[PDB]
Amino acid sequence: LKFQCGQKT
Amino acid sequence: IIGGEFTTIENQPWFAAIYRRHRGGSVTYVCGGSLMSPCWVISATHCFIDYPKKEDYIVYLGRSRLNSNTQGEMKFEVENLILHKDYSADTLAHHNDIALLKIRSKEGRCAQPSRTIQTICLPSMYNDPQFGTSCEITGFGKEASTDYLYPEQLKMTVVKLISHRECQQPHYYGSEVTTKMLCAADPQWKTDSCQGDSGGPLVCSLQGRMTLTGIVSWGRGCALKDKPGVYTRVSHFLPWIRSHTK
Ligand SMILES: N=C(N)c1ccc2[nH]c(-c3cccc(-c4ccccc4)c3O)nc2c1
């Protein structure tokens, strides 16, 4: 959606 | 990377592959980097020092293989290339080896978020994990120090942060390592970063976040006993980074 630093999905 | 496992970019969505174009038709890999915000990638100045012609570099986001394509990848041009003023190299070490690349797409946009493209977090002013922490390094560099080709698949490995005291031991790197560098090694000197991994990230968890704690910079050999890998201590460059990424 938008960036969330550090998150792998 | 010596050792490690092969991965896909979904496991390192902030990793960027930087290539150089040649007149003749080829594009060759240069260094790795990491995405900090939608328009900025951070890597190492020594990767651009011998050829600071920004128009000749191409940056790719969402790439799991080196020369083939990954669906979802994004290609960028280097809009601004900022190297570090005070960058120096000696017989081994590089000092102030951090660089910034502002990326622009042919349509004029910056990175867009996906399952293969994500930013990594910065640490807070001079805040690091404690030695012992396991961090992971990733990249397309050599698999053996004797190889002359790079892998086609992304690799990753886990290394531990060691203390300056341990790294500055005469029989390690002595005074070549400074307060602005960090050393990371595998307890059993089995896996490490190597030529081809420069500019890529050293990620550890800090206060809950996956943080870019280091940039692959140098090292004597690859996975040699008592020759840790040296990384640029990102926490000590935050002022500089801010100065340009405002
Ligand atoms: N053992 C290590 N931990 C290590 C890590 C990164 C390295 N990078 C290099 C390296 C060696 C020759 C040339 C370059 C280079 C790459 C791109 C542009 C200019 C020089 C390197 O980064 N050696 C390296 C060794």
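Chain B is numbered as in Swiss-Prot, which gives 179-424 for the residues shown.
Each residue, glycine too, has its Cβ placed from N, Cα and C.
Annotated active site, charge relay system per Swiss-Prot: B:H224, B:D275, B:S376, in sequence order. Record note (Swiss-Prot), mutagenesis B:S323 to E: Abolishes phosphorylation, proadhesive function and ability to induce chemotactic response; when associated with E-158. The unchanged residue is displayed.
Among the listed recorded positions, namely B:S323, B:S376, the Cβ with the most fellow Cβ atoms inside 10 Å is that of B:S376. Highlighted here are the recorded positions (B:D275, B:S323, B:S376) whose C-beta falls below 6 Å from ligand 1: B:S376, in sequence order.
Close to B:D275 (active site, charge relay system) in the fold, though at least 6 residues off in sequence, lie B:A222, B:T223, B:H224, B:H262, B:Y265, B:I393, B:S395, B:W396, B:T410, each with a CB less than 8 Å from its CB. Each residue contributes its Cα atom, and for B:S323 (mutagenesis position) and B:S376 (active site, charge relay system) those atoms are 14 Å apart.
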